[PDB]
Amino acid sequence: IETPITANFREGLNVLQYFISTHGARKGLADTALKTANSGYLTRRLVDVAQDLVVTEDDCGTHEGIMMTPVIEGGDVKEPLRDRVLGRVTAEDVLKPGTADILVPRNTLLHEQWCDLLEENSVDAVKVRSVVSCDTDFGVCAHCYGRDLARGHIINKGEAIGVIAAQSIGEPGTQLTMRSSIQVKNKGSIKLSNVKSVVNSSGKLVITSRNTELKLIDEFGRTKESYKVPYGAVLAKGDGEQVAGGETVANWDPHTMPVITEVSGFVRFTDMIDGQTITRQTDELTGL
Amino acid sequence: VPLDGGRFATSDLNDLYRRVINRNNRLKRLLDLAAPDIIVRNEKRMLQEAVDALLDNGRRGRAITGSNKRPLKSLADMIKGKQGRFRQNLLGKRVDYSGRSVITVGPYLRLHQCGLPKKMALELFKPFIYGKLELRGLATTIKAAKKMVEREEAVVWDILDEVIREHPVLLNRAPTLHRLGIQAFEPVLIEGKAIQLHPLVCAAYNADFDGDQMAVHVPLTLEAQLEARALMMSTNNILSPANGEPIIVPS
Amino acid sequence: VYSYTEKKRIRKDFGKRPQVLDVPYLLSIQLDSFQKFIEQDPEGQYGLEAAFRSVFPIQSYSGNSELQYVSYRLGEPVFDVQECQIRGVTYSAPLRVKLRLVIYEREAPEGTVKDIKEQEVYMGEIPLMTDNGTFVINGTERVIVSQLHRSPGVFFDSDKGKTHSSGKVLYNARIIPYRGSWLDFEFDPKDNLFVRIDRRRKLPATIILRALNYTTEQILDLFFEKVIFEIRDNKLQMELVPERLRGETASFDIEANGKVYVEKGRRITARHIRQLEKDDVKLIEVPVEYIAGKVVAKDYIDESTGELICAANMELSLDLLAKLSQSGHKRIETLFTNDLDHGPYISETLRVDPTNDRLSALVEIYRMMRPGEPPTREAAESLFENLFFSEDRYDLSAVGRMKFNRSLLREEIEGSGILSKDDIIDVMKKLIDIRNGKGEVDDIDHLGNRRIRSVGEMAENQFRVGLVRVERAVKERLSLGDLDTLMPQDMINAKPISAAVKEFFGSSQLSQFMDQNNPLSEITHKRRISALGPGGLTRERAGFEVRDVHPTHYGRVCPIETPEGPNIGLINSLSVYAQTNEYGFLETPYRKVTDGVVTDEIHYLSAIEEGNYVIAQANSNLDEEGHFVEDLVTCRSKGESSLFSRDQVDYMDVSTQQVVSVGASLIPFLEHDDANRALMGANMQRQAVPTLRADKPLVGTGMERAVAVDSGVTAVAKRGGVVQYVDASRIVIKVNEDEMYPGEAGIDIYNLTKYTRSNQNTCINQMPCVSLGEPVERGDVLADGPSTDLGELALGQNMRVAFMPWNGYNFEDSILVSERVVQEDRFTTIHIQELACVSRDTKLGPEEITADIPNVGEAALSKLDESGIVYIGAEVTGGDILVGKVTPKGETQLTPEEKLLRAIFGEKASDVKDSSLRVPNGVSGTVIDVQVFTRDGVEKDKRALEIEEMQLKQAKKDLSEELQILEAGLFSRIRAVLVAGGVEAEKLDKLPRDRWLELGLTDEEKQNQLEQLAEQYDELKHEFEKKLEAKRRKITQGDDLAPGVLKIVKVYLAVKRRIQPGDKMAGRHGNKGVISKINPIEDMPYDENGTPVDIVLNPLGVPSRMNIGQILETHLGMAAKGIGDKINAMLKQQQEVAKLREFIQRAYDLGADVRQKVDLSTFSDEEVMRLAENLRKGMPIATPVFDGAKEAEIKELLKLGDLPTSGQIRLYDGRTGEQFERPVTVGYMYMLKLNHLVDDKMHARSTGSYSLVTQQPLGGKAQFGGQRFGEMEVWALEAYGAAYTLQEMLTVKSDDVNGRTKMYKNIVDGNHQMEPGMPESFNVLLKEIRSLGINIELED
Amino acid sequence: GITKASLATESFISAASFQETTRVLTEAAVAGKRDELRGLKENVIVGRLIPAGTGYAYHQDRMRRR
RNA sequence: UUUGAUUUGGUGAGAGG
DNA sequence: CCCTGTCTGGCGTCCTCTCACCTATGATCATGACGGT
DNA sequence: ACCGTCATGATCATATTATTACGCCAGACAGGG
Ligand SMILES: [Zn+2]
């Protein structure tokens, strides 16, 4: 509503302002009193899909597990690696970021002391054991689950993890709601992934691949920023380069899909006939 | 069973079975009498629809009804639904040795103990008090003990403080969402009629004190007392199982 | 000037806006609707006359008989309200109807009937309404609640977005009749037009246009324009109006008059349209490709062959043009089917149609209604004339015809109740216009489309359904009997009518049990706009938008008073000034702001008349004439608030209290509370309980007197005068002579209602509040009710509160209360429980109520009399015997000698077992009232004869005192008349007083008046004779009762529940709380005067739960008590009235331009002392809702008392005796006790009874039951490793019967051990699955 | 998806305590299905020790002694 | 060849958390 | 024959507390009150 | 005051019709390019 409620509660609200306030608050009470049914039915579906899964071994005997990286949406690094790899047992032994060192062994639980020795060495990402990669028939082994979470140690042989997991996902169901180009922020080094590129005539490295990931790696080794750069964008920078904080490093036009080339030469109209294939629309306000 | 009065409040299945038997008797009599084809086709069709209405009512076209327009409840409707046997009597049951009252604060408590009223304590612990009274030798038969606690003499409160002492109880707030909503305490007896609940523990139950109610349950057997002390005690739940964050945070 | 009870305690009033329309009578919806229902109403409608003239005359199955209608009449009820609530009857009135039977002859139904008969007939019993606005159905006072539903008429909704998953919106046009078959026109993604009738199968829409006897040529004449092609010598020229060409790209070069107008490849501009219409171009030239797809309108036939050239609604090709060109046709009529302007929806619809004439359309409609049966032309005509076009089965109301004409832009709002052809064609025209892009759709939640039914209209509809069942019965009987020998009471029977109206008032979804524990709760349950019930939506299905406040609830439906939980916004409460329109919509007052001046005339606007005009906000500043003092003023135009100029306004609101309801206008400082906390405050103010001595609100809104007087708990004076006799039972008013009838001499007697049971087990008392010899005015309180005081409304009590954290005992929301509160007996509420005991009739004989009872001794029977029933006054405990009743013996041991009765003793030797029916415990009390009802024929025992003699004696004394008191008033009238005209000063009292008529006086008005008083006196004599005989008949007779019951004993226990840790108290802003510790007096924080504070709240509930109004209420309450303490100081020192007059005048002026303006110079030195006697416990202050007391006025009133300006006193501690740092806030808050007590929720069970079908414990508290260890608790014990706890929690403690008896033996012997077994309810699951064709087992 | 996955289980009491019981009981009846219990809700239905918590030693013992 | 106290079902409406 | 609207079934939160309200009938032997002798 | 006639209450099988106004969301089905 274009006219706000300029009066607080210490000054008096008049009539219209309180009525607009009642719009805004009746919507919230209706949302909670109808949201609670979906939250409870979500907890029910979750504890009946889980329902069976019991910690029933001590090691499945595998070497597979998901690759825990810190998550980065495009702003500053949102959830650090110490939040994701706290108390989860590594899959293979993590190499120290210098060269080929056995920093942690390959079946150690990562409690707070190990995670601090991970944060000192600025470890990139940890290949850690996940429950979906567990090889145990009819249950989850004790290492592929992780830390007990309300006990400091590993999960005991027996403790029902499906039900506590289903409750822990569905329990915050009440608090949840129901109803141009790239500008860098920090100052570091450039790295490109999924890149197949070419240098244009002016010098800005344009990209012949749609799915290119533009990472900003710091001077330490960890990945601090990530972005998605489209097919055919004007990169102000290049691979492995050092930039300044706030300098624009990418540019494109999303309303005009570029059909840029790899080589040079002359242009011919192959199967382009005016009258059937293409049409003649001379511009009104420009003339070109 | 009859309700309070002189008539029998009959179940719906008796209507269903009585109709199937009425129709089956009619069909046997018509096959005795050699009625023509269309009569016994309607008779067997009414029996088919009667059996199909008995088993799963309303899966066929519009369900039959006795009183008044509401359809009557069949066997499959004794199984299925929110109020069948699974979701209403086998997964969740009503429970003896249990109680319920309004909560209040009582901040003098240590966080392994909760306040529990004397009237609820003498009602929930009637068999332990009976066993204690029969051990001392104050009475003889069970009747005498039930008269003693029906009168509430001066000697059963010492018996009650000697059955409480190291015996945990399960406090439970009514919308239990995660496992920290059932926690086991040790009772401390309360002159009053309200459960005194230690304040830090409230942030686990999502329990404010604006009119809330909680249920108490008594672990009867010995393995259940040990599970209440060793797994479900309130000192043992100081970290939320969803993460690593402490749940006994000062509110 | 002020009324005499307004000179008792005149409430201080802040407030700035001078009112112009006072609060109306708050119960006008119920009373006005039911007065509209039952009243002798001529000119047909509304009322019962509408039903009796729409279902009658019943004419027979061609037997030439007819049962027509004359009139109706309701006799008096046999039972008045008090006897009806005591005994348990309906409060009904018999409905006598005068019906007439006429019987026509042969060969002339337009001929003379041979015989008529007109007579009185009995049908049904409709329950009357009491003066409070409530019904008494079976001794329990019930309220029928107004329903909010959809307005009958057309409704053009748009199924937006969701269908077909391609964004193409649909448009449907639901015609909503008031009674009959629905009708939904709609579209489909192929842009065809589909009708449907009552959500049945779907047909193309034009099949009904053929059913109204339209040929296809006429249909295309209606729904399209025409395009004319003239074959004139060159390329089949065209008549062209260029308005159709607005933006169309032509296929050639349009030239005319030898001039190129339009080029090929371009579109026709608007200026080219101007050129062609300025030069008046008519005939243009088309190519052969232009009429390649033009759609012909009507049929062309060739004159030679007699065949069809081209059918109607067909595109034209080359060969069709070649055929019609050589047949002699020069004019070609086609249609204009554009992309944006006019789609060919009718044309595609007629191309999907298989039907061709009227008969096939009627056959297809008869086949979609009743599937799979042979149609016949007579049956199809009869069905389609009885769907929409008959007075019987289809009826829009006047509301329906108004909406149907208004939403189609008609002029006359009057029409027939049935549809016609023009109506359906206008629906299809408006639907096609909405699809074309002009015009708008209609929203649902807009209150111009939500009608309000009430008690009268719903009772009329249920009575009409009863009448159509009885017209089925009368049509059955009338032409299947011998005539003339019967009368019209042998035909019509009263069973379906009484069954229908008794089922509606008895158990409906809207005839609900009155929440009666408070005058506020009565007067806000009667004003309720429920959306649920029959014809409306349901809670567990819908929805989102209907639970939201629309912009047109402003001043009709309250935005902040609604129940939170599963139905928010469906159980809306109607606002204060909101009336109901003539049709049923909502309307609200406004003030007609003519061009400069706010004129003080009120003017009621509906919900759609409000939108067109522009309404000024309620609190806009104006300078003594009406001229708006600003030049930008905040207004709202069309559902949207904005800022408008000074003199473009058309209306102003009346008073600033009109957005809210009466539940949430007793909240002081409402504009400072966030709306959630105001909602919770209004709902808990409804949930209060009446205390023992209700005090007053120190900080009210002035709305208390409307809620108290305009409800029915106080004893309002009817005619003013002088009080003659006050008593705790009765009050006698002597009526003043300038208010008094000439005859029926008249002094009124108010019989108050002493201690009796309410519905919520409170104690509805009435206390007399007037002195003796005191004048009272017409329209004035005499007896305060429950939670009233001097005619005000005192729900809870006002106590000294401090906001400080005090050692944790008020942690989340808790409240900490001194023992000074419980010592003063000030929350000690009084509850009354009714305990019934019936004497049924079983086998081996009837029961015994006598006190010769087995298995009991002296200690039980000392509290009973010699006939079983407990005394009146015996203070009992929990588990004594109230009524002794013996029969329980069952069949412990089958009688050896079959039925050996006459052998040992008289009847039997106590069967085999005996146990006098002894009751439970948990509650104390004092037996205040015992009722004994006896089914007639049964021997009355000695106590039933004692109650009969008692009530005979009471009614005898009461009617004799009626005669004596009215005779005393009559003799006082005779003395008042004989002051002049033959006065005898000494001779008047020498003779006996009954002869004051034959004294010396001529034929004047005085001897005429003495003759009229002799007529009145002899009428009172014979009336007293016949009424005492009838009252002896009513006491002496039996009562009709249940099948097979001897006598019913009802006993009223009267518990007095005080306060304890665990009760729920709350203020009036949402500050809830369980009281957590009842401290001693010494521990309370006191101040540097000495007084302890009573209640210590918690400050931390204020910044999060944003209810900042309670702190302003606290400061203004402390100001009020400061003025009260200064009055108490100036009066305790025995000071003369001059200083009291000075100080009371200074405390009543004190403000800005306000409304009160009192002066004590016209109170005359005796009322000022009594006004100060009423102000010494504090000075009441009114603070209206949105025009309240600002901060500076509270500061100036805290400066009048010698209190600190900031409101905060420094407070010492009670324990340490040393000062709290940073001085704390004290004041008075008006706090309410709620009836969620703690000795009604607390429950405990070791081992009780067990259910029958599944061997699990019972549920509830009255049934001694156990708490449900539900499913999520089972999940929470699976989530730990607790395995034995869950095994005994669902096998031993709950279900397995041998397991739990082994458990009970093992617990009383000290061996904690369980033998598990199986749940018996799992065996019930096996029997229910096995009772199907399924074979479930248990292997191994 | 979770409701299609909990109704497609090799234990028909687990898939019958949850949503529609008609479909699951006819599928299990005409298949002749058998419920080797082996989970939490089968043992909450049938009234014995949970095979997760303290009862995991009891179910180790019973699974060893077959 | 003689020991026993035992059982209160669906439907719909409303409130608390 | 592979997309496709269209129709039919199947979900929709736990715990608790208070109150009221509960199918019609169509046919007949035998008991029960009323009037004549 | 006794005998006969009208009236009125027990027990007992007989077996189903004249409203609409949720919102997805899978899952199966006749239609047609
Ligand atoms: Zn594993």
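Note that chain A carries Swiss-Prot numbering, so the residues on display, from first to last, are 755-933, 948-1056.
Structure method, as recorded: electron microscopy, 4.2 Å.
From the backbone N, Cα and C atoms, a Cβ is placed for every residue, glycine too.
As recorded in Swiss-Prot:
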- A:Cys814, A:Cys888, A:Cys895, A:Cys898: Zn(2+) 2 binding site (BINDING)
- A:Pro758 to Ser or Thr: Resistant to antibiotics salinamide A and B (MUTAGEN)
- A:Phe763 to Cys: Resistant to antibiotics salinamide A and B (MUTAGEN)
- A:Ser775 to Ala: Resistant to antibiotics salinamide A and B (MUTAGEN)
Listed binding-site residues (A:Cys814, A:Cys888), ranked by Cβ neighbours within 10 Å, top entry: A:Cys888
Of A:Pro758, A:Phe763, A:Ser775, A:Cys814, A:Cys888, A:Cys895, chain C-adjacent recorded positions (C-beta under 8 angstroms): A:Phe763, A:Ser775
Other CB atoms, at most 10 A from the CB of A:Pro758 (mutagenesis position): 8
Close-lying recorded positions around ligand 1 among A:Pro758, A:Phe763, A:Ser775, A:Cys895, A:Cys898, where CB distance stays under 6 Å: A:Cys895, A:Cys898
Chain-mates of A:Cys814, A:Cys888, A:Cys895, A:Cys898 with C-beta within 8 Å of site centroid, Zn(2+) 2: A:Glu811, A:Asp813, A:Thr816, A:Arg883, A:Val885, A:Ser887, A:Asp889, A:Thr890, A:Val894, A:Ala896, A:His897, A:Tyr899
Number of other Cβ atoms within 10 Å of the Cβ of A:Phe763 (mutagenesis position) across all protein chains: 16
DSSP three-state assignment (helix, strand or coil) for A:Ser775 (mutagenesis position): helix
Between A:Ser775 (mutagenesis position) and A:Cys898 (Zn(2+) 2 binding site), the C-alpha gap once rounded to whole angstrom: 51
Helix, strand or coil at A:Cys888 (Zn(2+) 2 binding site) [DSSP, three-state]: coil
Sparsest-packed among the binding-site residues, when each Cβ's other Cβ atoms within 10 Å are tallied, from A:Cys895, A:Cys898: A:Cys895
Around the Cβ of A:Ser775 (mutagenesis position), the count of other Cβ atoms that are within 10 Å: 19
Of the binding-site residues listed as A:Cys814, A:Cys888, A:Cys895, A:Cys898, the one whose CA lies nearest the CA of A:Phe763 (mutagenesis position): A:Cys898
Nearest-integer angstrom distance between the alpha carbons (Cα) of A:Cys895 (Zn(2+) 2 binding site) and A:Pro758 (mutagenesis position): 58
